[PDB]
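Chemist: Right, I'll just put the structure down here and ask away after.
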Amino acid sequence: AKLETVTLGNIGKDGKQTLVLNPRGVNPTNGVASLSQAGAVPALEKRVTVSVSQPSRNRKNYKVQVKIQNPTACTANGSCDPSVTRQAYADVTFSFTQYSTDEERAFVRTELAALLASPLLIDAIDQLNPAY
Amino acid sequence: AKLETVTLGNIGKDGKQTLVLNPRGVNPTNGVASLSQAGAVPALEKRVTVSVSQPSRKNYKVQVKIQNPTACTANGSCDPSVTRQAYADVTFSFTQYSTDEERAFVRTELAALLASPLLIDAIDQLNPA
Amino acid sequence: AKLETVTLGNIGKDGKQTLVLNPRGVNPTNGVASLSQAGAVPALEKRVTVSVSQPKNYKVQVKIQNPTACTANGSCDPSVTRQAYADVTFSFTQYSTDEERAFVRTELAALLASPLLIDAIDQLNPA
Amino acid sequence: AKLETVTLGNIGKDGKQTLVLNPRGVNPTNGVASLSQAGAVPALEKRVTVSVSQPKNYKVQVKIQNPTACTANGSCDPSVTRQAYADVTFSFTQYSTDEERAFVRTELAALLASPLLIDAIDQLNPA
Amino acid sequence: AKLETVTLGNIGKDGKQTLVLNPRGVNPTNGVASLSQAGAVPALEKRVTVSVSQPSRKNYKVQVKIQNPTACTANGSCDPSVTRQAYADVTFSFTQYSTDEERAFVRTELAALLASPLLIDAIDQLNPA
Amino acid sequence: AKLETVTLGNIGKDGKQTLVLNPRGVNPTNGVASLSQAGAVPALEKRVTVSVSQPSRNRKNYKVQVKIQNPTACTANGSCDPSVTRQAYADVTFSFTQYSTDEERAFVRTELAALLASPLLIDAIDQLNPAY
């Protein structure tokens, strides 16, 4: 759809956060859309890059691909420009066959949007405890 | 945590579905946990394979893979086969100094992009941005 | 221009149809834009692929395509039986003005509503 | 159908033009019909050449062509400076119905009036 | 931003000119946007091609190129040809930590050197410093 | 012309800045003039280097070339001499043919001096949004 200010609400471990994502234009070299936080230092921006795809002569298979990215700013021992210490990526690559219906693609989306709120993945992502 | 019956509720395009996932044991050769639907034909099972990792690597990788096979009975048979295969793949990657609220932000950001009207239009209908 | 939902109205032999075409992104390997119907089975989609070009001669090239779905004698996924293509390849010289290019467009958009080409396309009667 | 004076109305970028096309006979060597403007210099004529075909696949094929006259630096016969072609090659399978062929025609006759192709043909802006 | 009709006003040596630039679409092979004059002969068009970039590289490059062809009808013809070709080229380069007021200073410095009496004498008349 | 104190006025994103540029002499090895800010630490100076050119046996084409440069000072975690953290360049290379008139060269100058105040390049330079 048309890129707009995606106002993601109720994020965070406690559950009371906001994250407005202003649109930052579609990259024409690879079709990758972009979003970014309104924080006005463009190395310290929460980036989100959705990019759907189409079958070429080598794939024959859709790939909706979402990448978020969260840099963390830490001012050093005497400076004025905060640098990027850590970098907390993520990556979601869906893959739907050329005959996939609407309710087979909107099931994998809302399954993954409900595993990430289940107590099995708020314990394997927040605290890095493996499945045991 | 301990693997249990993950009862995922309110799934689907309409929003009224359920999916119980019984635990199917941790693979010891690569640390990959597993979950599966209670549908008692084990080629037609909704699989979910979470697997966190450790630096061998110098970087964590929480990695979740879901998978949905679709059954279609052919023109005269008795065992339905796997026609299509609708994968997904989520590979987080957190640095060795990542706090709790920097890892539980990337999780709840991705769990809120997938309900936004920008990704229920780029996944359900394959319209690009 | 910017790709948007091209809502083509008043199509069909009777003249009362609609066809919304959602944008489906520019192919970067050959510059070919794309459009597609909102019908959520991506083999059964009305595709439209405009692609202008650059030099010793311009080529605005439009391709539409209409697959038809027919469920077989017992199945669940409808297949593509027929395939009704089209192809429009303009070609304008490097000195062509605005009113020499917008004349060939509106000439072809008025031949396809003339009674000479609603009788040579709808019914395949030659001239 | 029978070739007649196709009076194409409301053409042009502004939208107030006419173009009468007198019939100019079917070429018997390749079945290509023809039309031409009443402008009585036969190198400076707006030509239109419809030609349907027969098999393993139909091809309704329309070609328009617009030469532009520019008198040189002292002469009496104006020459053909530029040449603004177009080309529409439909292709319908041997089982195509009437409403599958009259959909591709009226889709293409409505894309060429959409604001996505009056911006990619008149001004050569790509998508 | 979104490409629109950039109506550049008060140009020229005297200072009373206009130049409307209609948008001519983003080239997808290299990300280069384009603008062009409404003069309806497409070899005689004032072209302007802005193109920002991203680190592949570890450094931004906002790059603007304008171009002005001049038409001169020969000794008997009808299509005027391109005799001369007056280019320009502006390649900014901002580091990955550059703020907003460090990038909007280099822009408005260069937009004020080109109206200073040191560069309306080294560009208009080619007198060196 | 003769190098003088170029007092550039009304610069900046808000539009209320000044920048005096004292002349710093013509380099004789390549004809490159120079200007510099009056800030009396000569690594932290806003430099501006105009240099017109002439046809050699390999160019046959004028090149008025302007380069500005803005270093940013950031004192480290305990020191006394501030260092150069970032470096915000620019580069303007005109190129006029040997038959170019006065109003064909003073058009390309005042076109570029009006694109850089247009809302298409105060959005592709200040905020690095590409053309979309």
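Chain F is numbered as in Swiss-Prot; shown residues: 2-133, in order.
We read in the header that electron microscopy, 3.3 Å was used to get this structure.
Each Cβ is built from the backbone N, Cα and C atoms, and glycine gets one as well.
The mutagenesis experiment F:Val33 to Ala is recorded by Swiss-Prot, whose note states: Decreased RNA-binding to the viral operator and loss of repressor activity. The natural variant F:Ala34 to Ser is recorded by Swiss-Prot, whose note states: In strain: Qbeta_3_FR. In Swiss-Prot, a published mutagenesis experiment is listed as F:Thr50 to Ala, annotated Decreased RNA-binding to the viral operator and loss of repressor activity. In Swiss-Prot, a published mutagenesis experiment is listed as F:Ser57 to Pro, annotated Decreased RNA-binding to the viral operator and loss of repressor activity. One entry in Swiss-Prot concerns the natural variant F:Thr76 to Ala. Its note says: In strain: QB_1 and Qbeta_1_FR.
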Chemist: Under a criterion of Cβ-Cβ distance under 8 Å and sequence separation of at least 6, what residues of the same chain contact F:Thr50 (mutagenesis position)?
Modeler: F:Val33, F:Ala34, F:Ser35, F:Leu36, F:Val67, F:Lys68, F:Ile69, F:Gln70
Chemist: Since the record lists F:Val33, F:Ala34 as recorded positions, which of them has the fewest other Cβ atoms within 10 Å of its Cβ?
Modeler: F:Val33
Chemist: Near the Cβ of F:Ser57 (mutagenesis position), how many other Cβ atoms are there if near means within 10 Å?
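Modeler: I get 8 for this one.
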Chemist: Would you kindly determine which recorded positions in the set F:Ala34, F:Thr50, F:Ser57, F:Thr76 have their Cβ under 8 angstroms from any Cβ of chain E, listing them in sequence order or replying 'none'?
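Modeler: Near chain E: F:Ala34.
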Chemist: I'd like the number of other C-beta atoms within 10 A of the C-beta of F:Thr76 (variant position), please.
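Modeler: Excluding its own Cβ, the number within 10 Å is 14.
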Chemist: Near chain B, which of the mutagenesis positions F:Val33, F:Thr50, F:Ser57 can you find when the cut-off is a Cβ distance under 8 Å?
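Modeler: Listed in sequence order, the mutagenesis positions near chain B come to none.
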Chemist: Among the recorded positions F:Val33, F:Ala34, F:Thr50, F:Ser57, F:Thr76, state which ones have a Cβ less than 8 Å from a Cβ of chain A, giving them in sequence order; state 'none' otherwise.
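Modeler: The recorded positions close to chain A are F:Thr76.
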Chemist: In whole Å, how far is F:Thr76 (variant position) from F:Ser57 (mutagenesis position) when you measure between their Cα atoms?
Modeler: 46
